[PDB]
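Participant: After the structure tokens below, expect a handful of questions from me.
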Amino acid sequence: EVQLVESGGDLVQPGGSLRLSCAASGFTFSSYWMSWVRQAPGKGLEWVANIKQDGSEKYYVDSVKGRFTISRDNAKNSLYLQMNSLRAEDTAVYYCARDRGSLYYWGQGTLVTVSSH
Amino acid sequence: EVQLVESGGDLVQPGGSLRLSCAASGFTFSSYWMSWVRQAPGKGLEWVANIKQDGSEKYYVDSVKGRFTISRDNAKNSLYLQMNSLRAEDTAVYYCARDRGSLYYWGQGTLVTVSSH
Amino acid sequence: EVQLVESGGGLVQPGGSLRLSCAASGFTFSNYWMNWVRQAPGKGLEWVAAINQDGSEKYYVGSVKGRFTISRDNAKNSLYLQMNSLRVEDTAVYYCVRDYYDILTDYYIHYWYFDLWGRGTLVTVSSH
Amino acid sequence: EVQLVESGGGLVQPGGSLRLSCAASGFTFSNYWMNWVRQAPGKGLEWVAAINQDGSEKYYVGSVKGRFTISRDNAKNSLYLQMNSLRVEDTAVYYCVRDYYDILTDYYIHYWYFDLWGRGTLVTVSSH
Amino acid sequence: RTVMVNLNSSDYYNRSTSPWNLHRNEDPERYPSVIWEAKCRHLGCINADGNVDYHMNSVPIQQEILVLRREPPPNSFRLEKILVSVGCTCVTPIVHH
Amino acid sequence: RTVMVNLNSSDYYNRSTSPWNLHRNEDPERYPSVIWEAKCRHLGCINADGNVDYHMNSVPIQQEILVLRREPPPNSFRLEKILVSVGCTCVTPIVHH
Amino acid sequence: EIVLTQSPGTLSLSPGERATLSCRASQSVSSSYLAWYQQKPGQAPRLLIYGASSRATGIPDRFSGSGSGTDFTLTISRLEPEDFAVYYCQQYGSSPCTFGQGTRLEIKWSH
Amino acid sequence: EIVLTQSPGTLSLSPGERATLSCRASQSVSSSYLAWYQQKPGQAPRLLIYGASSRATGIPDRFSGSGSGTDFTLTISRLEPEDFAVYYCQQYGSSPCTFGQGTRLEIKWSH
Amino acid sequence: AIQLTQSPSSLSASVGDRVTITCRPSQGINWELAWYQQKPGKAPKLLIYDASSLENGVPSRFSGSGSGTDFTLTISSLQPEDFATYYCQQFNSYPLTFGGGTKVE
Amino acid sequence: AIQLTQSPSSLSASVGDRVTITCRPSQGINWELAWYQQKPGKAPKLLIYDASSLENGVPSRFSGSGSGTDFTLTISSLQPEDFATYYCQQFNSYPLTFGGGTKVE
């Protein structure tokens, strides 16, 4: 079956970086677009980015441009999200989902907490 | 298989009447529209009339209005063409075909000769 | 209370015809696949025919091909068995049975086993 | 002139692997279904495997399930037989054959009989 | 809402164990105007020996398709969706997960 | 040419001797944007006993369908036609007329 | 067709004892799709067990099943005279569904 | 599977005589879908007949076939020594295609 | 009444030739054009519907193109059996009409 | 960026109730709207695509309607398992956006 497993979520200070992974199985990873959707604690869903099969096209939500970079390694059946200059507003559970428009297959999510202590 | 057998063709004088029959088999006659297409000796094809499954709609080529009457008897799996006030121009092989727009199933035709001697 | 009530059984000569009916009550009949199972006097149980919820699918044991016909009238809550060209070997107690089903992942899963049986109706095919 | 030329045969130990090739010439290979038929020494002819024009359909005798694989390379005009987990009973002369076909009403009618045979290639499975 | 639109076998029907025939369906007001629809040849399935078997059944594979349709009427069109019989499969009463 | 357009199981996949799975196919620029496509579960067919049989094969039933497609792009559309796998049937190498 | 053979043909035991009934198949039965029925004299059969081991509704826990492939058993504990009946096994994993010929269970007095 | 049984096992006749070979089937063969092959010693088989009675290309008219259902014959007239070969029948009306075990034909001198 | 004009009226070709017939309606239709093949003494046979779709059982050597007022029928590699008369017909509006025909010799 | 407005923000109902959620985009889309159901702590599940089409495995009690700037999600007979948060999402243009959500209690 289609499985999507996110990892990489950690507690990071504002201005820090974090790279999330999403490991896919049960389908030909290289044949599909992949997406990142996030959800801030107690808040709604927010689409972040997507990436073409060959990685030749990437699309971003305005608030993440410059900072975040979507990438994929079809050999390793993995989707990536490099998150630089992390702001407090970036605190969310990040989900990877397959395809573009309507998202049927989702992972269980990975938590990213941006807080200074 | 779908079979359409025309009969009724005869040698008739101008001003006379003739009723053509078309006996169908191999399909649920009552589910389909039926048509009459004619062809004058050595000339091209000319669409004459068609009739709805329940006979509630009939359509005619201008040159046959008033004179010709398309009818069907679904019980007897038969299509009819009552041809009154026959003109010389009505000389043709008359074919019955199933459906309206594009005609796939045709009969072998019945010859109608309108001549005075 | 759920019940299946067969009727139509009797004594026929070989070559004869017979029609069995079975009336269902206490459940939604149109939700079930139904079968006819027979039991020759003093012998075992043998499957005869199966029919799906709307009768778009009819299944038969080889010994009854061209002779028996399973049917249903979902409005009359009834199952039927038209038995033509009856033979001495068709002598049995005929039971109508309803098939168990589950709804899993919101898909209808039919199971070819019988969670409800009628009382049965005797069919005797004999010339003397 | 039409010809089928097999190669790949030999002496293997039980459990061994072997690959037979068969090269076609003189006809349009991609128009034909092809089969492998075998003949155990001094014994009869037995069907092994069938493959359609583009290899979208592969058929097998039960005795070779999970062991043999029929394949084709329409550009190389070749038919293949990957034989794994070979047994003493697989000892035979392996023939590649082309299936007859007709074009009637402009439909391709395949017929499961063989209008052309290769010379054959011997496969001996023996430990001593 | 209204949208502007521009415009553009291996003979399984005979080799299948649940064989089928095609029946023509014509509407001069529909696009496609002709649709050939499958009808199963038998109630049961053909076994490996070529005989009809009533331990299984031929059932048609239906599909929901888009068609254009003249409204009411040849200039304006309506996008409609219809059920179409594409071929037949062989089933038994048993569910094999 | 351009035409204006207005806008509008018995689980055989498991009970079939040539069973199948559905694979999702999404395009946010196509109408329908989602099409579930059949893929045969086996090379052979399931016999009456539930075992895989290589005297027969599962083959998919393909169908040509109409789809709308954004050009190039969400206001103007193009009518296109694509090949879609609807289900599977069980065939043998034999033609039974 | 899957041919189901039951054993013993007739079984005679005393009240309180445990009855073991066998159902053997000519080929492996798919997914443990094996049912048991009880048919008391003059009555229609009643489903006892489904899926080799699951009890049908209203069936007491002294009736139990186990098995897979080609061999299945039905156990009836604390035998009571009312248990006098023919017990049939039936598979529903291969088409057509088939039944065993039955085991005749009878209750006797112990010497 | 359709099992094809050939007769006689070995047939010995003189030049000029007529050989009759039988192919019998365990179940009726569909649409007369029965072929015959000739396999001379040290050679691959050659198709002789298809559809029970039609001759394959290059096959002389002294080779003829007939039959339907469960019984088929191959006739070889004006027997020549070159006819020494094993003759196989093969059906292609039921899956899988099957072959008879063959008839060994041999030519002898007449006393 | 939509008048359908065919061109050429007649033509001569050999086996293997690429033949092209042209139908031109009086007023622009959409795709509502059918093509027929008539052998002498026989009823017509439908080749194409919807201006470009091949009918059930028609060889792939037959192809159709066109839109509005220009429509064509093509026979890629003319066969000995293709020597007949070809007619176009419109199903846009009543009365349905046919072109005068094209003889292939 | 197309903003999607949901109404009501939250709601209370019992088993068997006919519930209706409304999505309203800032600018008229065609059919490019999807609907999701999110149980707390779990990833969303797709219910509807193309504004009105049910996804594979979704119960028939869920239905969707709408065009342009007005879209609705309906649950004919609310079930004990339907108590979740529902989100609409548009796939008309980048960036893809979701509505604020609707809690069902």
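To match Swiss-Prot, the residue numbers of chain F are left as they are there, and the shown ones run 43-50, 63-127, 130-153.
So this one's X-ray crystallography, 2.6 Å, going by the header.
From the backbone N, Cα and C atoms, a Cβ is placed for every residue, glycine too.
In case it helps, Swiss-Prot gives these features for our protein:
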- F:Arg69 to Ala: Impairs binding to IL17RA and IL17RC (MUTAGEN)
- F:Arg78 to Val: Decreases the affinity for IL17RA by 5-fold (MUTAGEN)
- F:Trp90 to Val: Has no effect on the affinity for IL17RA (MUTAGEN)
- F:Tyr108 to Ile: Decreases the affinity for IL17RA (MUTAGEN)
- F:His109 to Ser: Decreases the affinity for IL17RA (MUTAGEN)
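Where in this structure would I find these features, and how exposed are they?
Facilitator: Take the CB of F:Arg69 (mutagenesis position) and look out to 10 A: across all protein chains shown you find 25 other CB atoms.
In three-state terms derived from DSSP, F:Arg78 (mutagenesis position) belongs to an extended strand segment. Within 10 Å of the C-beta atom of F:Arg78 (mutagenesis position) sit 19 other C-beta atoms, taking all shown protein chains into account.
Over all protein chains present, the Cβ of F:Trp90 (mutagenesis position) has 17 other Cβ atoms lying within 10 Å.
Under the DSSP three-state reduction, F:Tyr108 (mutagenesis position) is assigned to coil, being neither helix nor strand.
For F:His109 (mutagenesis position), the same-chain residues lying six or more positions away in sequence with a CB closer than 8 A to its CB are F:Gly98, F:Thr148.
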Participant: If you measure from the Cα of F:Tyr108 (mutagenesis position), which of the mutagenesis positions F:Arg69, F:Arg78, F:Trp90 is the nearest?
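Facilitator: Going through F:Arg69, F:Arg78, F:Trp90 one by one, the Cα closest to that of F:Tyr108 (mutagenesis position) is F:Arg69.
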Participant: Rounded to a whole angstrom, what is the C-alpha distance between F:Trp90 (mutagenesis position) and F:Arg78 (mutagenesis position)?
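Facilitator: Checking the Cα atoms of F:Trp90 (mutagenesis position) and F:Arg78 (mutagenesis position) gives a distance of 5 Å.
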Participant: To the nearest Å, how long is the straight line joining the Cα atoms of F:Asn50 and F:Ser63 across 12 unmodelled residues?
Facilitator: 23
Participant: Among the mutagenesis positions F:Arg69, F:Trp90, F:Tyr108, state which ones have a Cβ less than 8 Å from a Cβ of chain J, giving them in sequence order; state 'none' otherwise.
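Facilitator: The mutagenesis positions close to chain J are F:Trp90.
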Participant: How many Å separate the Cα of F:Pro127 from the Cα of F:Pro130, given that the 2 residues between them are not modelled?
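Facilitator: Flanking Cα atoms, separation 6 Å.
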Participant: Rounded to a whole angstrom, what is the C-alpha distance between F:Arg69 (mutagenesis position) and F:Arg78 (mutagenesis position)?
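Facilitator: Computed Cα spacing between F:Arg69 (mutagenesis position) and F:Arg78 (mutagenesis position) is 21 Å.
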Participant: Considering only CB atoms and a limit under 8 Å, which mutagenesis positions from F:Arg69, F:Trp90, F:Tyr108, F:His109 lie near chain H?
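Facilitator: Sorted by position along the sequence, the hits are F:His109.
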Participant: Look up F:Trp90 (mutagenesis position) in the DSSP assignment and reduce it to helix, strand or coil.
Facilitator: strand
Participant: How many other Cβ atoms are found within 10 Å of the Cβ atom of F:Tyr108 (mutagenesis position), counting all protein chains shown?
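Facilitator: For F:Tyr108 (mutagenesis position), the 10 Å Cβ neighbour count is 20.
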